Amino acid sequence: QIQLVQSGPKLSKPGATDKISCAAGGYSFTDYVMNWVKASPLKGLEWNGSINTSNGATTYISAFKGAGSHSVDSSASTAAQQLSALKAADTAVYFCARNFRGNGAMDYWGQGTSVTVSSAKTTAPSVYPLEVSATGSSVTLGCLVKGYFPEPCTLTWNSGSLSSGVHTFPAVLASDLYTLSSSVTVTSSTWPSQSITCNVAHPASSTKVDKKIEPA
Amino acid sequence: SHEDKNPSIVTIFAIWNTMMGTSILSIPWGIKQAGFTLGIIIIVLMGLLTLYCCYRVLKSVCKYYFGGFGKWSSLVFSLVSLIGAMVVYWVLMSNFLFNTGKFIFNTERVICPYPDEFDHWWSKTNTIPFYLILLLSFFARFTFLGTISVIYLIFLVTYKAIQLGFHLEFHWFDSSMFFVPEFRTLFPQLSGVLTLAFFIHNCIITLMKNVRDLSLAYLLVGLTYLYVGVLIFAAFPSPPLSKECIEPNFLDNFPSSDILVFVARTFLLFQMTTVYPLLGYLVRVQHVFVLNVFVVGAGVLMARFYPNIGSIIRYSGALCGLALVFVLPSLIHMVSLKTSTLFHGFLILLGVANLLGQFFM
Amino acid sequence: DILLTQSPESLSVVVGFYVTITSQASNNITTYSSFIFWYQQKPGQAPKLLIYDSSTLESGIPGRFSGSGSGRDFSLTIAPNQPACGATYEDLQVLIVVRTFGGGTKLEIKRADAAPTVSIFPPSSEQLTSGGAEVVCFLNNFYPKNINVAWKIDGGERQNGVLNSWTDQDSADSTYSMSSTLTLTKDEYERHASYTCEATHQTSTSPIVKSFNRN
């Protein structure tokens, strides 16, 4: 089972550096090439440089010579890319990929590292449960997560049991603070008769909070 | 082929066709292992050095100088050349059969083969019909297939490069994904191949029995090797692929169904089969068929476990070339002298660093 | 550097129909076989390889994805369209030392029109006690993407301090959803009683209004 697992989201301060990793399980590491790719607002994919691990031979795109630095660890079968002195324009998602010489393209990819280049300091979120305002058929009830930074923010309903009827809207920035909201629509049979909770986790501020939706 | 009354012209031709054969297939991989520039230098020097040591053999079972530890010593290393060549014949007939047959079961590409329902990949399906034949020689009636293979093979290589051949860049000591450095630390691996490729010493005495002749012969031979080596290394599509992909049998950098290569493989298969039995008469002349099934068994076993043309040729050539090409012809000469000593010791040292440099990996 | 120009910019295909994304390369990307590749990327997820060497199908990809092309012009075709295909698709060239991608094609699956399940939510008291109050308003599972929400505080169209978010198109429903959180102060929230979440869409000429009174 070919698996590429990269690093966690990074909040690097403007002018600092970070190293992104990519642990490769499921194939013989050297029999393939490791590439790196950049995705920036909605559309715009850029090749970024790449390295044949057998002879340690990297090859970059001119645009990225001097930002990206490839390296590999043959024993750990991981690949690492260092980015240096970042600016606002370097806030992007970085992907890790896999190439065999020409007999294909980039067949297996990585989950993606999201680097956020900013000086706003990590603030933890405020979770507020959105109780329903009368009911009839089915009730949608919600949950508002307001005022957090950086963006890796994970929200589950009923610890994941409730996977269906969910709408986890993406985050927006207002005055260097994000706000996220989520809705779940269930039957008048199922609520308030059962327990429904908004589970919010901001790993970056070591914040794990649960918030139950109540009628008042 | 391989290692082992004339009006000079036919003498040079004969030395050429004898040293030509499946030996030329590994040259591209050798350059790649040293780097391009450093490899070219090595090919020239190693051509010149082996020529001097072949001269030396000409100026001389010999080996009275040593006796016992000399008579036996010449035999074992001469046996190393012979039995080592009977092994690589086995592997290459397998690959060529495999592709020659896979072709005739009912393609312009270059392949980076993944290193290791049709069951047509067997080296045992040829030992059964091919082992009695060396108990018997007449097979020398088909030496023309040696030239036919070499003729068609060279035609093949030129046709290919004309089609796709403009890809070079010069990363001198750094590396690129697609290009290897020009000076690579694996330069010893190239030297080992060349020793076995540049070896006629075991039979140059009988070959020259019919010196300007020899110099043109290795020059023609030496220049023949440099041609194939450079075309395949340069024409290897390098922006899309990489020059680290060059397989030790460069015909394996091509698919199972390259028609031109299949013609070359069929021709090489035709020629190669008409020459293995001779080595069986050759090995035993140097009382059951136990020895003689021993070399046959050695062929089959090698192709099924470790089938790299590159490692086999470099080790065997450096081994038998330690004595038969480097030290012994230099020892024969120096003792026969009952500044030059320093030079000839340096030749002795190269033959030593040749073998030791193959272990460094 | 090979510049790849991919069209359409944005494409809309009805479910069950055929989508023909196209790519054109500046230079030649054929070495001895063509070296363009097609990729699929759903929101927030890594890219997926559909067709390699312009016309060969990757193990596991549905045969409804087909590829053709050589030299300069290439096309990608999804012959029966499925809502699991609501993604953005790009093309890649692997032939020359600077590797380049394409403009991207955002495929939107046209489904039957559906109207929003609009639901309004008063400020949680846990916030009012911390100061501040926002009226969230979910508009879920609708089609098409375009929609307008007009917050009205005691009838007065208040458009200051509204903040929206849309979902990408559902991989199964082929629908969209939106959350409009109108944020006020605790003080200003208690200066008014009516809070309406007036939503207009293609489905109803008369806006679907969900409202509440503070008492």
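Please read every residue number as a count from 1 along the shown chain.
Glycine is treated like the rest: Cβ placed from N, Cα and C.
Record features (Swiss-Prot):
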type	residues	note
MUTAGEN	B:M19 to A (Swiss-Prot position 118)	Loss of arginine transport
MUTAGEN	B:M20 to A (Swiss-Prot position 119)	Loss of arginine transport
BINDING	B:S23	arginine binding site
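All chains included, 23 other C-beta atoms sit within 10 angstroms of the C-beta of B:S23 (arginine binding site).
Separating B:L136 and B:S137 are 9 residues for which the deposited structure gives no model; the Cα atoms of the pair are 7 angstrom apart. Missing segment of 16 residues between B:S60 and B:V61: the endpoint Cα atoms are separated by 10 Å. Where 14 residues go unmodelled, between B:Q286 and B:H287, the Cα positions on each side are 13 angstrom apart. Missing segment of 20 residues between B:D4 and B:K5: the endpoint Cα atoms are separated by 19 Å.
Its own atom aside, the Cβ of B:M19 (mutagenesis position) has 24 Cβ atoms within 10 angstroms in the protein chains shown.
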